[PDB]
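As structure tokens, the structure follows; a few thoughts come after it.
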Amino acid sequence: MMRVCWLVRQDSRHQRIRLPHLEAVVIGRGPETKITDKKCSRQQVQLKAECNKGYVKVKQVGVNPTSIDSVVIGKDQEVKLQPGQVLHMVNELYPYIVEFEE
């Protein structure tokens, strides 16, 4: 009954990752994202989906800047990613959005 949370690579929208409700998902450089940029950590962001409330808590784990609509989060800081917002994995590159689907 609860909506599914998808982290979608905005510029390659067939790359989708399931984000389980209230469970931490750590992603970055690797086979899931296909990011090869060495400035992106293998563990760049920690994601906690809120499937009822319709946001995803984003904690920057990597040193280099993760941003939401160009606004930098900062290492160990946490910001809520919302419908319409774009998450850039590192240095305003590699855009991701979140979608909530039945």
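So for chain A, numbering is Swiss-Prot's, and the shown residues are 15-116, in order.
Going by what the header records, the deposited coordinates were determined by X-ray crystallography, 1.6 Å.
Cβ coordinates are placed from backbone N, Cα and C, and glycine is handled just like the others.
Under the heading domain 'FHA-like', Swiss-Prot lists 38-87. Per-class residue totals from DSSP over the domain 'FHA-like' (38-87), listed helix then strand then coil: 0 helix, 20 strand, 30 coil.
Long-range neighbours of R43 (mutagenesis position) (same chain, six or more residues apart, CB within less than 8 Å of its CB): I49, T50, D51, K52, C54, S55, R56, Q58. Listed in Swiss-Prot is the mutagenesis experiment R43 to A, annotated as follows: Impairs interaction with XRCC1 and XRCC4. Abolishes localization at sites of DNA double-strand breaks. Loss of interaction with MDC1.
According to Swiss-Prot, the mutagenesis experiment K52 to A carries this note: Impairs interaction with MDC1 and localization at sites of DNA double-strand breaks.
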